[PDB]
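**Q** My questions all concern the structure below.
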Amino acid sequence: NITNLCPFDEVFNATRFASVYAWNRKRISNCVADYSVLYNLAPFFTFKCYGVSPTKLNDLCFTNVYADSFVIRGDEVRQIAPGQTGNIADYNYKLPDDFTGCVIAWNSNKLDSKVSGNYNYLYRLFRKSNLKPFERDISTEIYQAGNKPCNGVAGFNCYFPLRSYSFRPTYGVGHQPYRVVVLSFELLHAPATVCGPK
Amino acid sequence: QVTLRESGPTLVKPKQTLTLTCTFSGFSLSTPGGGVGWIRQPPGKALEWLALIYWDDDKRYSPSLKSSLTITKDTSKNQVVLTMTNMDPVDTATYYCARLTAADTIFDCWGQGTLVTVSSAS
Amino acid sequence: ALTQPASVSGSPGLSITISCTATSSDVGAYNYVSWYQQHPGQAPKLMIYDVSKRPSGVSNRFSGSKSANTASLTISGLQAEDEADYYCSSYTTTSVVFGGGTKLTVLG
């Protein structure tokens, strides 16, 4: 008994979407969530829920929904699945192997790819240990290998952790930008706050 | 209702700097994916892209000309300014400013274009 | 760059095609390509953006195709008010190429 629409237009229709290592999080609560509205927007070529039954989802209440958003490449969308190796599922954004949520990834090469490359999306490349479930590495320190100390320079054995995606419109499907929004549903023992139309 | 009107002096002395401006009305340049560029068209020749600006102050230029082309935005008054130095008597052409709505729609709406000539005559 | 046929003739009503070959293929996947029309004395007007798409205000007489790496503008049902210069433009790895020109001569 809430009778209020959730602000899904703030995580699916935002001007500045997110970064890879600085993925945005907008927790939703105390509102009615009708996921069918997602079928009227741009064609979502990737809608793979993991334990959520995407079809007939309006008839399901949720306790705490966490909507995370970021932008990745094309061949790296398959790493947002719960449990996978690679480069962004180990040092940028990793999901637990209990993820009862939905990953919606849509191609954004129409507005997130400019001439000579869009360098406004950075992804982490060098990190000591693998990223733990739901950890955001907002820090950027010079990755000094544990052999010889380094300083604020760049050389043969000393480099920078973050890299720069080059989203050019002359790239085929796989290197084009893709906006990915993951909805994590708690569904634990607690009074629910987000339900559907019923 | 997109309207892109060019301005600036048509006649320019050789070896100087242009001040070709483009007033755009009917859209906001802050839209994600938008942008205003410039296309040169010599008399009796083909089109050639010169410069381009985006919604995040990103300035792209042609790889052949990067030491003279300078584009800037003045969204406070909706006026994109383009300045190029070292005007040679080969740049006499009809300059256009077209809006780049998105990456898929390359320069959909064009302006009217101004004939900029480079001649030592009065 | 992009090469186009210089002169193209067409009888009133028949269908013609304009080839946009990407010689020196640094164009990449060649995903986006837009065809503009320019009448003598006016500004280039976009006829058809990406090969399967049509802007509001253009009739179904214009269509686009791309067999393997060559864009083709199919114009069917020619009229007297169609003799204009057509330009195909795509994206390169570092610039925005605009190709050459193509003059349509509707005899009669």
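Heads up, chain A uses Swiss-Prot numbers, so what you see runs 331-528.
Note that Cβ sites are derived from N, Cα and C of the backbone, with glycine treated the same way.
Swiss-Prot lists these features:
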MUTAGEN   A:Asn331 to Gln  Reduced viral infectivity
MUTAGEN   A:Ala475 to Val  Increased resistance to neutralizing antibodies
VARIANT   A:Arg346 to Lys  In strain: Mu/B.1.621
VARIANT   A:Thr376 to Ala  In strain: Omicron/BA.2, Omicron/BA.2.12.1, Omicron/BA.4, Omicron/BA.5, Omicron/BQ.1.1, Omicron/XBB.1.5, Omicron/EG.5.1
VARIANT   A:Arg408 to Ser  In strain: Omicron/BA.2, Omicron/BA.2.12.1, Omicron/BA.2.75, Omicron/BA.4, Omicron/BA.5, Omicron/BQ.1.1, Omicron/XBB.1.5, Omicron/EG.5.1
VARIANT   A:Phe456 to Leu  In strain: Omicron/EG.5.1
VARIANT   A:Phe486 to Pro  In strain: Omicron/XBB.1.5, Omicron/EG.5.1
**Q** Rounded to the nearest Å, what's the C-alpha distance separating A:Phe456 (variant position) and A:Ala475 (mutagenesis position)? Just drop the number here, would you?
**A** 10
**Q** Counting other CB atoms within 10 A of each CB, which of the recorded positions A:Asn331, A:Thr376 comes out lowest?
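**A** Looking at the recorded positions A:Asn331, A:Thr376, the Cβ with the fewest others within 10 Å is that of A:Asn331.
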**Q** Please state whether DSSP places A:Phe486 (variant position) in a helix, a strand or coil.
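**A** For A:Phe486 (variant position) - judged by DSSP and reduced to three states - the answer is coil.
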**Q** Is it possible to get the count of other C-beta atoms within 10 angstroms of the C-beta of A:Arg346 (variant position)?
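**A** Around A:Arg346 (variant position), other Cβ atoms within 10 Å: 9.
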**Q** I'm trying to understand the geometry here, so how far is the Cα atom of A:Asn331 (mutagenesis position) from the Cα atom of A:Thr376 (variant position), in Å to the nearest whole number?
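**A** Cα-Cα, rounded: 32 Å.
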**Q** Measuring CA to CA, name the entry from the recorded positions A:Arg346, A:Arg408, A:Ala475, A:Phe486 that ends up nearest A:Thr376 (variant position).
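**A** Result: the closest of the recorded positions to A:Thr376 (variant position) is A:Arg408.
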**Q** Quiz question: given the variant positions A:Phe456, A:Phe486, which has the greatest number of C-beta atoms lying within 10 angstroms of its own C-beta?
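**A** That would be A:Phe456, with the most Cβ atoms nearby.
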**Q** If you measure from the Cα of A:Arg408 (variant position), which of the recorded positions A:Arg346, A:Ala475, A:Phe486 is the nearest?
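**A** In terms of Cα distance, A:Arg408 (variant position) lies closest to A:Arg346.
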**Q** For A:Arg408 (variant position), which DSSP three-state class applies?
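**A** For A:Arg408 (variant position) - judged by DSSP and reduced to three states - the answer is helix.
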**Q** So how many other Cβ atoms are close to A:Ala475 (mutagenesis position), meaning within 10 Å of its Cβ?
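**A** If we count other Cβ atoms within 10 Å of A:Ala475 (mutagenesis position), we arrive at 12.
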